[PDB]
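> To start, I am sharing the structure in question, which I have written as structure tokens.
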Amino acid sequence: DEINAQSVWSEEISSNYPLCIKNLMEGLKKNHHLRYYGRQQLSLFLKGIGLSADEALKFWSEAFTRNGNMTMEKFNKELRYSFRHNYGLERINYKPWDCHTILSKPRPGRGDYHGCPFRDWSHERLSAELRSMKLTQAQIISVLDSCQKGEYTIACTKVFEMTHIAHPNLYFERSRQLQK
Ligand code: SF4
């Protein structure tokens, strides 16, 4: 259980996240909240990587109440049930979303962090984030070229390739295979 409420905010573990998951964790940390599609993408991913039901509630409760965003009553009242549901602590088997599933969901608008950055971000914002992951302009160009072509899974696999079938949990599994 190297995965838990605390370790998922570590750099070690979070360096294995593809960009969608990064984006959802970034949004979570800034706004101490996520909207419905984000809470599902993120929570099922974390389930997928072996985060326990207990640790998920720790994770989500801490995240949402952080820096006094909402009381723990509010969290308990408005959101605890939802997350419990996602692990079945109330009997559907909610599998982690795949790359095709994620893209199929309604495009994200303002306040939304779900979906796929390779499709959803501007070329400006992608550049920065790729620079921040120590890619060169040669590398960035090749990635944006895939984005232009609407080949987001390829764009993403490139970034996996230049920082080391189509599933964020597979992105994670493979990335943390290389760490250990
Ligand atoms: S490809 Fe699948 S995994 Fe890689 S970023 Fe887009 S959505 Fe997230």
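The residues of chain A that appear here are 317-406, 409-482, 497-512 by Swiss-Prot count, in order.
Method reported for this entry: X-ray crystallography, 1.8 Å.
Each Cβ is built from the backbone N, Cα and C atoms, and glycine gets one as well.
From Swiss-Prot, for reference:
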- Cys336 to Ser: Mild disruption of iron-sulfur-binding. Strong disruption of iron-sulfur-binding; when associated with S-474. Strong disruption of iron-sulfur-binding, leading to destabilization of the protein and preventing its purification; when associated with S-417 or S-434 (MUTAGEN)
- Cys336, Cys417, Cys434, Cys474: [4Fe-4S] cluster binding site (BINDING)
- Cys417 to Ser: Mild disruption of iron-sulfur-binding. Strong disruption of iron-sulfur-binding, leading to destabilization of the protein and preventing its purification; when associated with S-336 (MUTAGEN)
- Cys434 to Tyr: Temperature-sensitive (MUTAGEN)
- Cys434 to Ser: Mild disruption of iron-sulfur-binding. Strong disruption of iron-sulfur-binding, leading to destabilization of the protein and preventing its purification; when associated with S-336 (MUTAGEN)
- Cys474 to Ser: Mild disruption of iron-sulfur-binding. Strong disruption of iron-sulfur-binding; when associated with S-336 (MUTAGEN)
> Out of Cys336, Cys417, which has the highest number of nearby Cβ atoms, where nearby means within 10 Å of its Cβ, if these are the mutagenesis positions?
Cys336
> Just the number: how many Å between the Cα atoms of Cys474 (mutagenesis position) and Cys434 (mutagenesis position)?
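Cα-Cα distance, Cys474 (mutagenesis position) to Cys434 (mutagenesis position): 9 Å.
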> Beyond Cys336, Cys417, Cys434, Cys474, what residues of that chain have CB atoms within 8 A of the centre of the [4Fe-4S] cluster site's CB atoms?
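For the [4Fe-4S] cluster site, the extra neighbours are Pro334, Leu335, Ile420, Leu421, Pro435, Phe436, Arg437, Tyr470, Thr471, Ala498, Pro500, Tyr503.
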> Please report, as a whole number of Å, how far the Cα of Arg409 is from the Cα of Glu406, with 2 residues unmodelled between the two.
7
> Using DSSP reduced to three states, classify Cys417 (mutagenesis position) as helix, strand or coil.
helix
> At the level of the C-alpha atoms, what whole-angstrom distance separates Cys336 (mutagenesis position) and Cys417 (mutagenesis position)?
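Here the two Cα atoms lie 10 Å apart.
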> For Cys336 (mutagenesis position), just give me the three-state DSSP call.
helix
> Translate the DSSP assignment of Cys434 (mutagenesis position) into the three-state scheme.
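DSSP assigns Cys434 (mutagenesis position) to coil.
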> Under a three-state reduction of DSSP output, how is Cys474 (mutagenesis position) classified: helix, strand, or coil?
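Its secondary structure by DSSP: helix.
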> If I restrict to non-local contacts, at least six residues apart, and a C-beta distance under 8 angstroms, what lies near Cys434 (mutagenesis position) in its own chain?
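Those within reach of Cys434 (mutagenesis position), by Cβ under 8 Å and sequence separation of 6 or more, are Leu335, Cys336, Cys417, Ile420, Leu421, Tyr470, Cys474.
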> For the stretch where 14 residues weren't modelled, take the C-alpha of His482 and of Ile497 and tell me their separation in angstrom, rounded to whole.
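Cα to Cα, the distance spanning the unmodelled stretch is 18 Å.
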> Across all chains shown, how many C-beta atoms besides its own are within 10 angstroms of the C-beta of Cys474 (mutagenesis position)?
23
